[PDB]
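One structure is given here, and the rest of the page talks about it.
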Amino acid sequence: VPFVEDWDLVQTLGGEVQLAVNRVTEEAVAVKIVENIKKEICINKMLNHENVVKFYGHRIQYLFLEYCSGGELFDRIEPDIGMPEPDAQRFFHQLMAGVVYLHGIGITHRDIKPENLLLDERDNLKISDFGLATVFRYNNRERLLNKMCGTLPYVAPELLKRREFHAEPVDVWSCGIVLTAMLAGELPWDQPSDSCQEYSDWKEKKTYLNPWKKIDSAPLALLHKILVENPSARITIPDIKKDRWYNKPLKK
Ligand SMILES: COc1cc2c(cc1OCCCN1CCOCC1)Cc1c(-c3ccc(C#N)cc3)n[nH]c1-2
């Protein structure tokens, strides 16, 4: 069929990311216009999951990826408010399904945040941007990480304190910060350091302060298990799936 290979760039989505529409079929795709690029394409070619942004191919580098019409999770969070608890729980279930998948194939995202969490037409959460992602398990052998990656309010404390650390508890921590943002509409600290008063207040269990005062006791008990400073004592995803609020039936 002629012209099915022609795509029209209609608007900027956020190098740059552009919404491209097929001339013939009117199918929409997101086009990412860019050592690190080669790894991103290689990691993207491994991915196939319902809660991970689809990769269609590559061809200046033009990465062709899934268009998510619901936009960013970031824009569903009302500043200092958050969102209804049942929406946050459903998005958190979908985030865990995505993270379990990635960890299962030995990939760590390393920059989980609401800007990188996209929503399709049915508001299904999709993990996006594997530009900072790396392989932490190969030939069933785990590789400890040492590189500084991520966004300070979402990074786990071990990344700032230790020379080497396990990949999986780092992504679990960033997921607990995303959960905090969804339920309170605010980030708890600039970074997880003892010099940070908000971080020190949390370790001292001062949950009568913001953002914790806005969060119900059942999701707050989950956050007490995720935002644990020692990554060896931090709750794992199999145990998050057993948490009481995680399995609480909720409706608006
Ligand atoms: C439907 O709207 C959007 C769709 C998408 C994005 C942003 C979108 O929203 C633009 C932000 C507009 N906001 C309005 C209110 O507040 C200011 C910003 C970004 C994006 C992507 C995407 C796919 C893959 C990657 C990678 N790597 C990066 C981005 N796929 N689909 C979309």
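Just so it is clear, chain A uses Swiss-Prot numbers, and the residues here are 3-16, 21-40, 50-74, 79-271, in order.
Placed from the backbone N, Cα and C atoms, the Cβ positions cover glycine too.
The annotation active site, proton acceptor is assigned in Swiss-Prot to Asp130. According to DSSP, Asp130 (mutagenesis position) sits in a coil region rather than a helix or strand. The Cβ of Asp130 (mutagenesis position) has 20 neighbouring Cβ atoms from other residues within 10 Å, across all protein chains displayed.
Under its mutagenesis annotations, Swiss-Prot gives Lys38 to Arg the following note: Abolishes kinase activity. In the three-state DSSP scheme, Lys38 (mutagenesis position) falls into the strand class.
Under its mutagenesis annotations, Swiss-Prot gives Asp130 to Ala the following note: Abolishes kinase activity.
As a published mutagenesis entry, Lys132 to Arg appears in Swiss-Prot alongside the note: Strong reduction of chromatin-associated CHK1 ubiquitination. Remark: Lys132 (mutagenesis position) has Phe93, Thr170, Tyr173, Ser193, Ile196, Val197 as non-local neighbours, by Cβ distance under 8 Å and separation of at least 6 in sequence.
For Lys38 (mutagenesis position), the Cβ neighbour count at a 10 Å cut-off comes to 22, with all displayed protein chains included.
Proximity to ligand 1 (Cβ under 6 Å from any of its atoms) holds for these mutagenesis positions out of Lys38, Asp130, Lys132: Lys38.
The CA atom of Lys38 (mutagenesis position) is located 17 Å away from the CA atom of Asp130 (mutagenesis position).
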